[PDB]
Amino acid sequence: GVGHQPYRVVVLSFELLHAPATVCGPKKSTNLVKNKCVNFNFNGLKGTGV
Amino acid sequence: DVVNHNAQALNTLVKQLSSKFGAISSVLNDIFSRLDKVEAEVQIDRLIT
Amino acid sequence: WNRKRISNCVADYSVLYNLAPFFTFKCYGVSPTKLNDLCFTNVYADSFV
Amino acid sequence: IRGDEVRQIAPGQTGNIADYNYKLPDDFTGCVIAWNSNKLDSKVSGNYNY
């Protein structure tokens, strides 16, 4: 039966930490803007600031 | 005491933003960038309340 | 469990999503539609039948 | 559709079909009814009309 059929199960564990990171997504980085109020995304840390 | 009560109350009101109030995180941008809408709008609801 | 260290690389979950042998997903803490929009320190994979 | 792709069709859920043909809106109040239609659609040596 399907309940008795074998399954390949993979558990992926991530480390959402306030730490330097090595693994990132397919989207890449743009140029830096200084001394001007912009929206920003620093390693998943999103916000609005100068 | 007149100065100190207002200073202590404003410091308490500033430091109250660190509490999660049952949410997984106290950062609204982290919640929005990590979760979907249908549960983000109950986590942010808890934080707003 | 063969603990696989996934680090120092671009994690494209659309590559795994486009593949046919990927049937049931269930993600905790992170919305599965936003897995391409986050950064992690290290990723640990465990695989078992 | 092939039956394992229909689960893409949801409010805000990603996928090639739901991104490139029609998206369900985020405030969608609706119902989804699906049924296997082998005898209605699937022919001998494949049905290429879909």
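Using the numbering of Swiss-Prot, the residues shown for chain A are 502-551, in order.
This entry, so its header tells us, was determined using electron microscopy, 3.5 Å.
Just so it is clear, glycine is given a Cβ too, placed from its N, Cα and C backbone atoms.
Its Cβ taken as reference, A:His519 (mutagenesis position) is surrounded by 6 other Cβ atoms within 10 Å in the chains shown. Under its mutagenesis annotations, Swiss-Prot gives A:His519 to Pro the following note: Increased resistance to human covalescent sera neutralization.
In the three-state DSSP scheme, A:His519 (mutagenesis position) falls into the coil class.
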